[PDB]
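One structure is given below, encoded as structure tokens.
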Amino acid sequence: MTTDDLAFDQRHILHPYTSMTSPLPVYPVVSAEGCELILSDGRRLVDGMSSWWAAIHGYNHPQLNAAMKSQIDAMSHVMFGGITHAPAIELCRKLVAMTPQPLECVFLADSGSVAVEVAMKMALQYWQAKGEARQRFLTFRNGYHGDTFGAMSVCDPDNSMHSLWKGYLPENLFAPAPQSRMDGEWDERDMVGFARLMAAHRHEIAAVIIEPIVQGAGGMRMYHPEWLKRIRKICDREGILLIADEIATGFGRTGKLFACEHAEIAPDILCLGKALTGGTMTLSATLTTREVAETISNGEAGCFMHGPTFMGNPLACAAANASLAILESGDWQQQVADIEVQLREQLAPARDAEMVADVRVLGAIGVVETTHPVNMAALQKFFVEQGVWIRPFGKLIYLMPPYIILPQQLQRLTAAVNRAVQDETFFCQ
Amino acid sequence: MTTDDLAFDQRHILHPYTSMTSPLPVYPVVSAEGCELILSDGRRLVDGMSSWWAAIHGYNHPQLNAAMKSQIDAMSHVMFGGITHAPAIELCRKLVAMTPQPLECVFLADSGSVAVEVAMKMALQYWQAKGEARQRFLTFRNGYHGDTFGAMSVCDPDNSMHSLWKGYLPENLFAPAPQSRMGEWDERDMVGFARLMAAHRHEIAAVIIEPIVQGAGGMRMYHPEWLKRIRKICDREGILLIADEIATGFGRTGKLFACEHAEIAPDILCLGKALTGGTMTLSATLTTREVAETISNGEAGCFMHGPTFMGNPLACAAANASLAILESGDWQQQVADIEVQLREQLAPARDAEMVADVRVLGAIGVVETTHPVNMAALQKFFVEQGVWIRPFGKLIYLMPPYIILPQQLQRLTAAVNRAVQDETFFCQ
Ligand SMILES: *Cc1c(COP(=O)(O)O)cnc(C)c1O
Ligand SMILES: *Cc1c(COP(=O)(O)O)cnc(C)c1O
Ligand SMILES: [K+]
Ligand SMILES: [K+]
């Protein structure tokens, strides 16, 4: 990589949610292995992010690599219209067996946002087949479900700047963000907002959609499992579908295989992404019940009206199957449990730092919320100089390391977070 | 694959736009090579579809394979927030260099539908930043732009069954489907489009169309004068033009981009499918400096979108390798020879009782039928003829890999002609 290559990237290549006229520095990565990212200049960094949740087995994993290359030798891709193949069947078998019993019908797709769109369309088509005028979604504030139009319509309106699209996006129902903590006690006052909305709009709600236990991109919030139990039963009593968006929480990150297990509930529709392929490449899956899948097919259309070009991509399914096979050992349970204790113990000191507002840990997720916004360019430089890849945002300095991280590597990450928050050097902007 | 594996697929796995309560047969593919798919029973099928447009270089291509394996060796994926990498920079260099001059800012995404959602959000954010109340899209009937909700809102309302979602989808503007054929130009074809532009020019964010070929919406092929006129109209009104070339891009119609047929540049270009050589999903939305800077100087301070796997190194490496095959220029004469053979060999379908129309453009050949096909029976007929042709509704069409041999292409056209001789494979 040359400096001319880096100038071209700055001038011509958009990156996720960041200015093109005032872009901040991007670091050139040439390769990755184990729990490390290797920069163009040779500097090695301990990855604290799993490339945003997904790389739960780290990088260049022997089993994922071997399965991907083996699938390339068979066929990287073939269409799924009128065709089926082993990678898709194996993957769907595994997804059906590892999720709650009622979830036995799988719609594979290309990204998390598309999986959410699929879920929302299944809820809308479901009710249309039943002859009921249900088109509204009840969700929580601080929620994040993706960047496409449908997904955006259930994302937090303030966080996502819905004023930009006011009049274009459909207006859904937003209950207050859950207050009771995963760490703490249950507070029944938490339910009043949700109850009031359900009471007023019960007859037009197609589905409730939430991120179970952890609200990721909307605030790295960790709430009490009683909420899901309460929501499930309200949905059961009212006849409303429950959509659980586990695109960030799925595949053991919160300490359980699926975060819905924390409440011992099953949704009607389940969305999965990120970590599904072990963070090797994009893929997603939307699982639903037979009741939903057949009801839609019996309606006017005669089928569920969705079908992406690369649906069922053999290469991504073979990578996902290898990733799930590693999880079948159950080793992730102990790894995640160990990461959780180390994050609790090592981020605990940060509660006394003057820049820190809160410290919360769940599974392989460790969050240090600050009182003021971080200075993105300065703090990112600091982390890179400490030999760590930690990508902060707003007032959140968080870690979600690969499950294979070593204790020495995890300690370098926590040491860096604590050092970052000791004074105001890297704060505001 | 066992018999039980196939039963599991039937009852538990959804497939594109097909019933779960009356599932129709699916064929188990174990591998693919050159221009052939290999079934589990060992039967080899000539692929007439390119796995829906994308596999323009066929399957198990040695160059595509080596490039993907090599990138797996470096890293298959790393996040793009705060990071960049060589596969992404090389792909963006190629995309900017090969598209019209003004198109120089690339937003990589994961699928065609997302690339269209991105294009639509660019247009909306662009006008929001300029302080103009513009939220309508003007499009053509019979268009297809994807399956996510924003993309669905500009898809043909009849074809895409908008009654299913009436009230959830924003209401856009639909001009008549272009009549003039790819054929003589009729000035009256423009009336409908002009009427809508006159009444809503103050409110239109962008015009969005599939240039020259309307794909999933009917495999329609229209006159390039339409694009010339639409570009001029957009310019005069200051409206953005979005060209969706997710199906037409990378040589399929005979030109590298179908916008070239009119020598026009859109303000926003969407690319997908064939971008990776049909190896895996990836998409890209290109726009101009004017659009991209204006958005970033607005209140959000950036373009508000960023998928988890944005810029995925593995898919970018596959697209770079696919584009490096096209750089040879061999596709130009390959597509030109395919077009001749399609014209010559689908000509006889004009003597068949079940045909309504025959139309060819570049490496696309379409036989429109009078009655809907019987999907299960016709699919099986094709499989038995040693070919993989996937029809839908009243269309039996071919879009083969550019490397297809004349003898393989002949087996496909012969099979199509045989299927349209009488009513056997029609209705259901
Ligand atoms: C990441 C994420 C999404 C969107 O996934 P993409 O692959 O970015 O489109 C959806 N929902 C949640 C909860 C996520 O974390
Ligand atoms: C294929 C197609 C799309 C949608 O792409 P997906 O990858 O299926 O989401 C959008 N536009 C056109 C013109 C296409 O042909
Ligand atoms: K299940
Ligand atoms: K260009």
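Method of determination (from the header): X-ray crystallography, 1.8 Å.
Just so you know, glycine gets a Cβ as well, placed from its N, Cα and C.
A mutagenesis experiment is reported in Swiss-Prot for this position, A:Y17 to F, and the note states: Severely reduces the aminotransferase activity. For A:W52, A:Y144, A:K274, A:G307, A:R391, the entry in Swiss-Prot reads substrate binding site. Among the features that Swiss-Prot reports, pyridoxal 5'-phosphate binding site is placed at A:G112, A:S113, A:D245, A:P308, A:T309, with the record citing experimental evidence. According to Swiss-Prot, the mutagenesis experiment A:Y144 to F carries the following note: Severely reduces the aminotransferase activity. Swiss-Prot lists A:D147 to N among its mutagenesis entries, and the accompanying note reads: Loss of aminotransferase activity. Listed in Swiss-Prot as a mutagenesis experiment, A:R253 to Q is described as follows: Increases aminotransferase activity toward SAM. Here Swiss-Prot describes A:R253 to K as a published mutagenesis experiment; the accompanying note says: Increases aminotransferase activity toward SAM. Quoted from Swiss-Prot, the note attached to the mutagenesis of A:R391 to A states: Reduces aminotransferase activity.
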(message) Given the recorded positions A:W52, A:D147, A:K274, A:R391, find the one whose Cα is closest in space to the Cα of A:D245 (pyridoxal 5'-phosphate binding site).
(response) A:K274
(message) Below 8 Å between Cβ atoms and chain B: which of A:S113, A:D245, A:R391 make it? I'm asking about the recorded positions.
(response) A:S113, A:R391
(request) Would you measure the largest Cα separation among A:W52, A:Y144, A:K274, A:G307, A:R391 for the substrate site and round it to whole Å? (result) 34
(request) Just name the most isolated of the recorded positions A:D147, A:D245, going by other Cβ atoms within 10 Å of its Cβ. (result) A:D147
(message) Restricting to the recorded positions A:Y17, A:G112, A:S113, A:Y144, A:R253, which ones have a CA within 10 Å of the CA of A:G307 (substrate binding site)?
(response) none
(message) Show me the subset of A:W52, A:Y144, A:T309 whose Cα is within 10 Å of A:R391 (mutagenesis position); these are the recorded positions I mean.
(response) A:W52
(message) Just to verify: the residue among A:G112, A:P308 with the fewest other Cβ atoms within 10 Å, which of the binding-site residues is it?
(response) A:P308
(request) For the binding-site residues A:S113, A:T309, work out the Cβ neighbour count at 10 Å and name the residue with the minimum. (result) A:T309
(request) Tally every other Cβ atom lying within 10 Å of the Cβ atom of A:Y17 (mutagenesis position). (result) 16
(request) Please determine which of the recorded positions listed here (A:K274, A:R391) has the lowest count of neighbouring CB atoms within 10 Å. (result) A:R391
(request) Report, as a single number, how many Cβ atoms besides its own are within 10 Å of the Cβ of A:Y144 (mutagenesis position). (result) 23
